[PDB]
Amino acid sequence: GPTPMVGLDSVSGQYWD
Amino acid sequence: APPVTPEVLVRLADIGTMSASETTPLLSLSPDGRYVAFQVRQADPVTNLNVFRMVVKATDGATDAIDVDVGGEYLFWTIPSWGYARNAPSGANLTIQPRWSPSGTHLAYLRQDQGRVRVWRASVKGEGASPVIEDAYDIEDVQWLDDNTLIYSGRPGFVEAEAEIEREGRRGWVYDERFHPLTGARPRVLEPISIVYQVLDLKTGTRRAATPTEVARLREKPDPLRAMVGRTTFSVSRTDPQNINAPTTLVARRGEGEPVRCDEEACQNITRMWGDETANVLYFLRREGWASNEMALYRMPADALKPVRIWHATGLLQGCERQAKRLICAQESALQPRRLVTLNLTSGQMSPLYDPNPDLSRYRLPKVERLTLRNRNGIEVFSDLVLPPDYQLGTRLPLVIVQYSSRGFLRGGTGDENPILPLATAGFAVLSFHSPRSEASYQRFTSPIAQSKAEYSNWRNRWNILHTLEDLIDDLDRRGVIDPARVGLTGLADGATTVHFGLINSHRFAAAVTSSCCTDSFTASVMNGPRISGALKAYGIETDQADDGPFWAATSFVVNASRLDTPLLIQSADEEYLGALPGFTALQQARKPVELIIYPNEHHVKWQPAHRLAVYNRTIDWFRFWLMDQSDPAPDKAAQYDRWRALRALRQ
């Protein structure tokens, strides 16, 4: 996702939440 | 009244980073509270540039806002991750928080030009702005120590490490934990890289080392979940501090005394609080209602633990800061793009302060209705249904699903990729899906990484997501609102994973669009390189299985290419396309209706306005083609429809 905090944004090294 | 088109949507201005919440520091009040400073961004798809403005507006509402600086490049939000000093940019912009000088007469803030982040200083009545600090490294933060002195931070070590990588490359680099092939063919800089602090005296132009005291004035951040009123310290904690899914509760300590826990339900899961000594009250925000769909603001006399609700609404309040008995906030809701608002802390009344867009009731707006249901796993769900402006009940529409958050303004869903109002304007029902809570989030876990591992086990949470979408579709089907044979699905980031899962494990979708591909070993193990690949295993991603392993069978397009009959459009950043290739090639070889578009110099979330507009338009065209059998006859689209007619003919 746009915001780099907690969890996975897909499987390519970006973070969610 | 004119329709909201992709041309209108892409030009709606914004304040702060794309996805903002309660603690997003997107505005700053002057020391005396009379002015608010903030950055406005507005995209122009013809010049293919964002235009940034630093704005100052009197909090009393009586005078127009003033632009005190105009200019700068799109400054990416970057952070260390995975042991890298700087991960690839998500593509989102850094929220720029202006620092007021103690006198209230100047702002200092970060701004990028020619690839370099500097500190700029602006006069607050509009008279101009110029850069005052530059170094060999990007500046990462800044504060005023007094009216003529600035402290600032950054990482010259990161620059030096880059030069060392460049020297080493003369001998070739060993492929190891420094690489992330998806994004580039050079080793990355590893942590640890230290932050260096320096002080600049603006009157002499001299620089000196910071003192530890000065450094802490920059390093320490206020805790938005802590406040003081008199001798009483308010904070939040759990009865079981290890269990991350246990609700937090407001607690009060008088000096060094015992904590007293508030019992009331209202005191649970606070997201922001503010202490007011004069009024002797605590104010706080939280989410509440069905599936937490609403925000609410509480006022609590600081003597006791009896909070009273004074405001609640669908939408978001972001970056709020207090001046006396008002809160100044950014705010947004389904049909209201981000703007500034004042909230009266006595009555709970919300009033407009500054809207960088015109009023959208100038446009013929789609109708929005918030949906609620409990899913088959017992979990509360909300989402937003958007209908075309001329919607007559009785009409069964094609549906397009946009994911995966729906709290705020209906713009492009996550990552701003799929244009919600323009899709409705084009005759679709649009479901703006708000992904629900997982079952695992209701159980005991000591780490968000361990929770993730439970959610991915056997793809349990992905099934909960897919079943929730199927519940929503079935609902709208029973209401006679949609034709269930004509449902489109879109996704970016976590929504992309849902798209891949969805097309393999159901036949409910007649067309799809994704911003990335694929959910497979190639992408997760090979293209991530050994460091990230290894780290993902703890999250439940089985990167030690090859693509024919059991975990990947539910999502790999290489494994499942020959049964993937749904038309799929992939609109990828160059920085992610490599991941799509094995999947794409298996699909083409199996003669499936797939198309891949590549955008240059882009990221996981796209930043270039021309690109976003082109994504919006192609995604509308795609769904009109497959779900309405309609094509726009404009001659510059003729080649696109030739290609898509050929894709269609493959299916027989």
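So for chain B, numbering is Swiss-Prot's, and the shown residues are 35-686, in order.
Backbone N, Cα and C atoms are what each Cβ position is placed from, and that goes for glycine too.
What Swiss-Prot says about the mutagenesis result for B:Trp111 to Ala is this: No change in activity. DSSP assigns B:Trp111 (mutagenesis position) to coil in the three-state reduction, outside any helix or strand.
DSSP gives B:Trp116 (mutagenesis position) a coil state; it is part of no helix or strand. Listed in Swiss-Prot as a mutagenesis experiment, B:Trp116 to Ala is described as follows: Decrease in activity.
In Swiss-Prot, the entry for mutagenesis B:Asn121 to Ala states: Increase in activity. The structure shown retains the original residue. Annotation for B:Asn121 (mutagenesis position): spatial neighbours B:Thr112, B:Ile113, B:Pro114, B:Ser115, criterion Cβ-Cβ under 8 Å with sequence separation of six or more.
What Swiss-Prot says about the mutagenesis result for B:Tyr438 to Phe is this: Loss of activity. Counting every protein chain shown, 26 other Cβ atoms lie within 10 Å of the Cβ of B:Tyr438 (mutagenesis position). Annotation note: B:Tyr438 (mutagenesis position) sits in a coil segment as assigned by DSSP.
All protein chains considered, the CB of B:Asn562 (mutagenesis position) has 26 other CB atoms within 10 Å. Among the mutagenesis entries in Swiss-Prot is B:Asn562 to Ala, noted as: Decrease in activity.
Around the Cβ of B:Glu610 (active site, charge relay system), 26 further Cβ atoms fall within 10 Å across all displayed protein chains. The active site, charge relay system annotation in Swiss-Prot covers B:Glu610 (among others), and the record cites a curator's inference as its basis.
For B:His638 (active site, charge relay system), other Cβ atoms within 10 Å of its Cβ number 27. Taken from Swiss-Prot, the feature active site, charge relay system covers B:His638 (among others).
Of the recorded residues, B:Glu610 (active site, charge relay system) and B:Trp116 (mutagenesis position) place their C-alpha atoms 18 Å from one another. When the C-alpha distances from B:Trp116 (mutagenesis position) to the recorded positions B:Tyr438, B:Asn562, B:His638 are tabulated, the minimum falls on B:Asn562.
Cβ environment of B:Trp111 (mutagenesis position): B:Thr51, B:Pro123, B:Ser124, B:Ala126, B:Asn127, B:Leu128, B:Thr129 lie under 8 Å away, each six or more residues apart in the same chain. Rounded to a whole number, the C-alpha distance linking B:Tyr438 (mutagenesis position) with B:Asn562 (mutagenesis position) is 24 angstrom.
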